[PDB]
Amino acid sequence: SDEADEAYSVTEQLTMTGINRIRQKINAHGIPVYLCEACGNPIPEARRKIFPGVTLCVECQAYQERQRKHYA
Amino acid sequence: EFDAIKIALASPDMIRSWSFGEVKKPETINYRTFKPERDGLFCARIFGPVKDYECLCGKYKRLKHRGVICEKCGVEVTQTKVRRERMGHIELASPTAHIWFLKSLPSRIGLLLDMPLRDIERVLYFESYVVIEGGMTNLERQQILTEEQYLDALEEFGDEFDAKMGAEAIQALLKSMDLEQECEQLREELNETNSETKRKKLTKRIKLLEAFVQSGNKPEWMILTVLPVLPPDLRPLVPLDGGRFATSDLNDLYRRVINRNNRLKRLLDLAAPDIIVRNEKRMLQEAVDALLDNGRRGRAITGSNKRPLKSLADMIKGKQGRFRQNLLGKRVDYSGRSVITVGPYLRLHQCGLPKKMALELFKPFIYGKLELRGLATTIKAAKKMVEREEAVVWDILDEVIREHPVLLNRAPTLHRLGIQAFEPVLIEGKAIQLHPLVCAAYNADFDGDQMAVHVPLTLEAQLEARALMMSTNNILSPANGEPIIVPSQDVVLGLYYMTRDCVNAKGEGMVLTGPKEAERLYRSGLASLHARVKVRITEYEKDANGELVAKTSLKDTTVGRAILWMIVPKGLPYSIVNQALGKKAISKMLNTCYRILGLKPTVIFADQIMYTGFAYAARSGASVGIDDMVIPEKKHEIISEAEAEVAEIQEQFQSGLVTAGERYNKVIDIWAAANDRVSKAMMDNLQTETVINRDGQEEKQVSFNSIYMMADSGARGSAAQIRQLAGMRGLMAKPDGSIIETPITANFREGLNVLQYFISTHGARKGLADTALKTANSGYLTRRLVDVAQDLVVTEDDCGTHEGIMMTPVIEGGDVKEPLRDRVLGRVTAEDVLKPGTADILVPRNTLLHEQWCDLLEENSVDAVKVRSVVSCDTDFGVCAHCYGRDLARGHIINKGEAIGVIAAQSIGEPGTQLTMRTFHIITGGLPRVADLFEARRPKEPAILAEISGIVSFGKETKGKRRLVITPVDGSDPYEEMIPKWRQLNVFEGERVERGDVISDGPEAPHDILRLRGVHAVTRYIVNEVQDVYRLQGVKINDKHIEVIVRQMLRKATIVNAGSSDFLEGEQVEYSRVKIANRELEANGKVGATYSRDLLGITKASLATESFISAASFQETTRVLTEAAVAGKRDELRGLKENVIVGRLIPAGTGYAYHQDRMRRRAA
Amino acid sequence: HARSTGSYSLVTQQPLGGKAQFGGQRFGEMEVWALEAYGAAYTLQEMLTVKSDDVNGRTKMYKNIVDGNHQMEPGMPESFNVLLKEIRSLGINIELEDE
Amino acid sequence: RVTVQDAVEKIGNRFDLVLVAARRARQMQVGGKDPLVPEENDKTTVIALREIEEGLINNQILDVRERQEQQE
Amino acid sequence: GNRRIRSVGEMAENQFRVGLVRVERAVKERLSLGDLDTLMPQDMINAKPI
Amino acid sequence: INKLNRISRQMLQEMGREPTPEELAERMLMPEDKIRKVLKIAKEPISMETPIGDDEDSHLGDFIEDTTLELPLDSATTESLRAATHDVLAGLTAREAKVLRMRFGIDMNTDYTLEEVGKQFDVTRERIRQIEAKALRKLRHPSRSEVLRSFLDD
Amino acid sequence: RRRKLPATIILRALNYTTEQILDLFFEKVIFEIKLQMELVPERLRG
Amino acid sequence: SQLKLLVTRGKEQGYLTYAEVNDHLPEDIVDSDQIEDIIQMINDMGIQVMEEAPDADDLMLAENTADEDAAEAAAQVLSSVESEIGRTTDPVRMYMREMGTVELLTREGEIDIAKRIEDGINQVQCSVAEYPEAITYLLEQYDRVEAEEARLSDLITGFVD
Ligand SMILES: [Mg+2]
Ligand SMILES: [Zn+2]
Ligand SMILES: [Zn+2]
Ligand SMILES: [Zn+2]
């Protein structure tokens, strides 16, 4: 066991679970929505080409990010 | 000798019955002579002599004067171990309420008087008088009076008025009490008090009143009048070095009681006023309290220190108490530890014992031998011989040790394989030599671990080590029958290197005559160990009624394949060694050898495998270099592309095209993906190499690279650590779980610079800090489980029940993740398995489904077998061998006796140690989820079920919750539910739903599943969930063990219809009892009582034990003992933990026959 | 470190602890579960009685072992005797019934 | 003696086998008896277990021999 | 930036201040009683509790 | 003790480092042995539950040994010597054997004395002394007491 | 670590009033007069 | 209600910080003994009043004991503790209370009490001295003294002279 091999397993699980959470948050494959689900605005072309399947424009997205930063 | 322990309240007279004398003075010893005092806590008259057969002063100094009482000091001349046995008593000048029966939560004095606790405490600490039988004068019995009020009420009442305050008041309240009379009045009120709180507490009180009647206790014995004194040698005042003494805290508390009691006698004799004598009585009360249980009053009195003193309740409870680590965990003689080394030449049944440890442990045996053979005249001469360590003590050592196992044990005994009997092989040096194939069971590496050896002393313990715990008997994991003798790292790399061909070695395509010739060719160096040759192989196949027909043929194998075939026993096919033979190939090789041939050929095979693996691994010459980390050339190309992608995403983010966290996610993903490309590129560079060849053209074969050979043979390592060695390191976490988005684009064949080596430290220190603390509480799940499943034992051969769970495959959405043959192997069928033709009884019944029957079952494609479960066993106070299954630690069926509950606890706890220590959510995982599972906690969001069957219907709208009623097709609908509209429904009001069906969605509380559907439903739920975790991490543990833990879980019953029986309605009873009760009452001309099955979390079920010696171990000793005293309980031992404590054989193992014969006597 | 039979602690009559005291090995709770998981009922009864705490049976075991008669008459552990006296020194009257 | 599988098979239990072997080995060691099997310098433990292998020893046989001893 | 280090100098200085407050108690009370001449700064301070 | 503390608390301050017990006995009027025993009087001994500590959470009481035990080797030697004494007295005549069993305390709760011994043999304790001496001289011989010699420890 | 009080209880204990507290902690969106609003455009981010 | 809210909020939370207990315990209480008894009962409940919040795993792992008779007893004590404010457990506080109930004495008052004790003992003196066998036995005591079976000062401490 050596006490660093188990530490290795712990670190491996920690990094992998973090990596895959931050990957699942991407949702690359998606739907062409074409209009914001918050303000109905035109989600500009470049943002839909970068993130296929967005649901918020950058303004509503950053807004939501602030709140989910604090919590709730 | 006793067969049972009884307990009760101690009468004052009985406390004087124990006593040998009344301690009066507070003094301890003389301060000059150090002699015991005439009435101190350390007396000689009271507690006996100080030296053996020698009075205090010294007039009588002969053992011939035995038993006579000296005249000048009255100290009877006996042995001074008598002073460790004799109690004294203290005649309290005032009654003092025993703190356990007062400050315990229910407060037996309070709930027995039917009086509030604060009110008794007011009468007790001298606040308010209490009416104690105040005649007819309009006074209220137990009605408190205050001081002024008592005066003025006494005004106009020169008549008695009978009011008292203090502990004497409570004593006169209890003594006057009529218990059967109050039982009668409470029955008469329970007649006509048909309202919940009233008749509820009516019954809850009449229970304790009837119990106090039965137990023989008198109610007023809870008011101490005499106080017993622990004997001196249980609370010594021994001298330390240089005139120094060390005492117990108990002596301090005892002196405090004696002083205040003597001062109270003084105050009463001096006719002091009311304030002083009241305050002295309060002081004596607090002193006696602190003596019994220091800390329940507040505050814990401190000694000559800041810390509280330790008291009697402290002397029993707490891990420093008697139960915890003096009643189970004891220091043991004939034992010793050292530092283990390899000793790779031993067999599976022996251990290298150093000559010096062996000469110390086996000392009495050697003395007996030297005086038996005449080599030593007397035991003193033998002592001097073996002290000089002469030349014949060594021959005597060889003879004594010859067939005499030693138990080897390593500190975290997670399972029973952390103890094995080995035969000692005497060695030089001071390190214990431990077999290599045993480290997996012991969890022992040879980097400084130590092992403790114990010596079995009796013939019966020698035969228990040899027959039971010998290392060649335990080779299968008791959690799952796979062999625990899997060869680990030099062995598998040896067998992989030898059993692994290459395209053009020396001597290609020779046709050898057989394995002997291949070995003779290799060892003379004419052929290479992996040179594909046609070899003539004779394999023996028991394809018969065990007949072993021989068959010879011409296989195509490497030279090492055939060299290794020489070691494989007969019954094994030849395809077992004809592939590369990594790690799983070797484990499966041992496994098929065990399923064909049994235990003796498998032990021989395991040893031969270790020997040949080590030999051909040394000949392998398999070193590790720096040129063995082949960094791929396309690594910097891939990193340039990923760096360009992150630069592009940062440019877009700067232009407001993305947010901040969005771009963080994007860049973390870019780096993880480029890391995957680099790891893939490096492993495709490393996992193959070019080579020439018969005809001369280049040809690709699997690489003989050493780092890869070690990762790919399964010997050690894996492609992830390989990626960190030559590929890039990747992104690193923080302790919070966030991911630092500056990756480690370096490897370890290159270096990390100061910043990347700092960044890696975050996750490294987090992982090590967790692994250091998981090591602390390594065995808490095992202990929690052995608390509840301890007394469960296999006590019967067949219960006959036809109940059984339907074992089927688990199809996790797509394919099966665990087939039926694996879940069903080893279980006893409950009914006849019909062929798919639906008329052919495939496996009849009670047929131990071994591998033959299991293959027959998978062959016909019968995929739902009804097997008998430990949870559906009709046995009482045990389980039968048929409802249990096979052993899984031994291939055979379970024996009558085997203590399967402790096996189940350890088989779930030890494998759990390989699980994550912290829960992670993906279906959560880790050990804490498993512990919460077994605790059967209620999920906050319960998917609500359908309590009754019938047509669905709704009701009132939004009284907090939308209301619903289910109304049967022909029955009544008295059940309606306040379904939260938050609980978004699943079925419309116009679809008649069967009982036990989902209404809302979410986690199903197991209590509701058990109450709606069969016990089989709750058991399948629990095993499927917990095995979901255990399969999440990849760990294999059988369902038998979860099933037995569950059967310990749902072992309480709640009675609905009390029938013609003698059970109260809203009562919970041990289900194993109510079963026999209704069975008996239905035997005669009555009908049984119907109950609702219950369910308790393991920490809740283990708190309900039939005994109290056991229950005072893992519980609060104080509450359990107070309850047992007021109940007059007796422990008829009948348990594992109780018989451990009390010091006799347990009824589990070999002790089963002893207890059976003893029950024969006790029933005769 | 090793020990057949040496020094015994004063209050709790167990073998002393440590190598400096020439002590015994702590056979604890988990080792007891491991012994109960086998059937070793005698192994446990002697690790708990004769090799640890039973002051009158340890000496008889020694005499027997040098006599060449490997049998133990275990009696009763001193830890349980001290427990019985310490419960009896509270107000509880605990006792061992007729056999 | 390495594996006790045959001794276990003859008696058909693993605790009762320990008990039978222990009582026969106590007869053979302290009470004094003759091994029914040729002892190759083995302790009474291994002799008892080997005897149980050959069928020479079991609980029925041992109680029968106790009866015969009383008839002595 | 929230945690600072002590060493021998500062920990020992703290212990010496604790001893000094213990001295101040006795010296204040002894200058409370009498204050008579011939009472010197050797009888008021015993080195043991500092 | 209070006076000793007062004089020491004064003298250490006035005299420098500390008062050596000769210095206290000189400053006091005591004889300097009384002072030494007063110093040796122990003080408030200790809780045996004191930590040791942190090695195993074992309080102090775990390391205080019981020095009153006859260790099992000692009891073994005792009973071996008992059997050897019996098997030696077997090699004596009945008179010598009875007088040596009774004059010493073997297999009886005494310790009989010469007059009470010679009562049962009708001797006035002089012939009884002589008989004891003859038995002791006979057992004194080697080839009769080599084992009993081995029981001697030195 | 005592009982929780409202945080502005202590701002009143330091001899402030509600107008002063709101001057300290907030910005005064001033409406005028109809019903006209003075505007700081940065405020209405959205 | 208040402490009831605290108990129920704990029993749903599984824990309690010192802060939450402080916010919820009543405000009449001034001493720390009633507060520590409340904390002890509430821990017996049991909810394990802590200083800091427990980790998510420490809720699942922490064994839960032990309902529910002690649950009822603890709740019935806590519901009543809030009413009576003067409740105390120290014997010293009770002693100081019941000693402060008396009122101090003055100098002339001490003279009065001493003279009243003297009057009482003097009345006892006269009642005893009106018993003739008393003086007879006293003369016998002095005679057996004069026979030197006692001392001429041991039997009595002289007279009022
Ligand atoms: Mg190690
Ligand atoms: Zn938008
Ligand atoms: Zn005497
Ligand atoms: Zn059954």
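All chain B residue numbers match Swiss-Prot; in order, they span 16-937, 1134-1375.
Looks like electron microscopy, 3.0 Å, at least that's what the header says.
Cβ coordinates come from backbone N, Cα and C, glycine included.
Swiss-Prot lists B:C70, B:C72, B:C85, B:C88 with the feature Zn(2+) 1 binding site, giving experimental evidence as the kind of evidence. Around B:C72 (Zn(2+) 1 binding site), taking its Cβ as the centre, 13 other Cβ atoms fall within 10 Å, counting all chains.
Among the features that Swiss-Prot reports, Mg(2+) binding site is placed at B:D460, B:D462, B:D464. Around the Cβ of B:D462 (Mg(2+) binding site), 8 further Cβ atoms fall within 10 Å across all displayed protein chains.
B:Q504 (mutagenesis position) falls outside any helix or strand according to DSSP and counts as coil. Among the mutagenesis entries in Swiss-Prot is B:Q504 to P, noted as: Resistant to antibiotics salinamide A and B.
In Swiss-Prot, a mutagenesis experiment is listed as B:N690 to D, annotated with the note Resistant to antibiotics salinamide A and B. In the three-state DSSP scheme, B:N690 (mutagenesis position) is classed as helix. Non-local neighbourhood of B:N690 (mutagenesis position): B:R738, B:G742, B:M743, B:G745, B:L746, B:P758, each in the same chain, at least six residues away, with C-beta under 8 Å from its C-beta.
The number of other CB atoms found within 10 A of the CB of B:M697 (mutagenesis position), across every protein chain shown, is 25. Secondary structure at B:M697 (mutagenesis position), as computed by DSSP, is helix. Here Swiss-Prot notes a mutagenesis experiment, B:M697 to V, with the remark: Resistant to antibiotics salinamide A and B.
Per Swiss-Prot, the feature Zn(2+) 2 binding site maps to B:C814, B:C888, B:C895, B:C898; the stated evidence is experimental evidence. Reduced to three states, the DSSP call for B:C895 (Zn(2+) 2 binding site) is strand. The Cβ of B:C895 (Zn(2+) 2 binding site) lies under 8 Å from the Cβ of B:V809, B:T810, B:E811, B:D812, B:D813, B:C814, B:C888, each of these being in the same chain and 6 or more residues away along the sequence.
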Three-state secondary structure, B:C814 (Zn(2+) 2 binding site) (per DSSP): coil
Listed binding-site residues (B:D460, B:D464), ranked by Cβ neighbours within 10 Å, top entry: B:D464
CB within-chain contacts under 8 A for B:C88 (Zn(2+) 1 binding site), separation at least 6: B:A59, B:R60, B:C70, B:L71, B:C72, B:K74
Around the Cβ of B:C85 (Zn(2+) 1 binding site), the count of other Cβ atoms that are within 10 Å: 20
Cβ under 6 Å from ligand 4: qualifying recorded positions of B:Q504, B:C814, B:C888, B:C895, B:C898: B:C814, B:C888, B:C895, B:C898
Candidates near ligand 1 among the binding-site residues B:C72, B:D460, B:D462, B:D464, B:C814, B:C895, judged by a Cβ under 6 angstroms: B:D460, B:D462, B:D464
Cα-Cα distance linking B:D460 (Mg(2+) binding site) and B:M697 (mutagenesis position), given in Å to the nearest integer: 31
For the Zn(2+) 2 site built from B:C814, B:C888, B:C895, B:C898, further residues of that chain with CB within 8 A of the site's CB center: B:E811, B:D813, B:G815, B:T816, B:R883, B:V885, B:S887, B:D889, B:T890, B:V894, B:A896, B:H897, B:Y899
Where the C-beta lies under 6 angstroms from ligand 3, the matching recorded positions among B:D460, B:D462, B:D464, B:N690, B:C898: none
Any further residue of that chain within 8 Å (Cβ to the Cβ centroid of B:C70, B:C72, B:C85, B:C88) of the recorded Zn(2+) 1 site: B:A59, B:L71, B:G73, B:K74, B:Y75, B:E86, B:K87, B:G89, B:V90, B:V92
Among B:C70, B:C814, B:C888, B:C898 [binding-site residues], residue with fewest other Cβ within 10 Å: B:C814
Candidate recorded positions B:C85, B:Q504, B:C898, pick with smallest Cα gap to B:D462 (Mg(2+) binding site): B:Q504
Surrounding CB atoms that lie within 10 Å of the CB of B:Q504 (mutagenesis position), all protein chains: 17
Among B:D460, B:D464, B:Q504, B:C898, which are recorded as recorded positions, the nearest neighbour of B:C85 (Zn(2+) 1 binding site) by Cα: B:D464
Near chain A - the recorded positions B:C72, B:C85, B:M697, filtered by Cβ distance under 8 Å: none
Closest of B:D460, B:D464, B:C898 to B:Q504 (mutagenesis position), Cα positions, binding-site residues only: B:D460
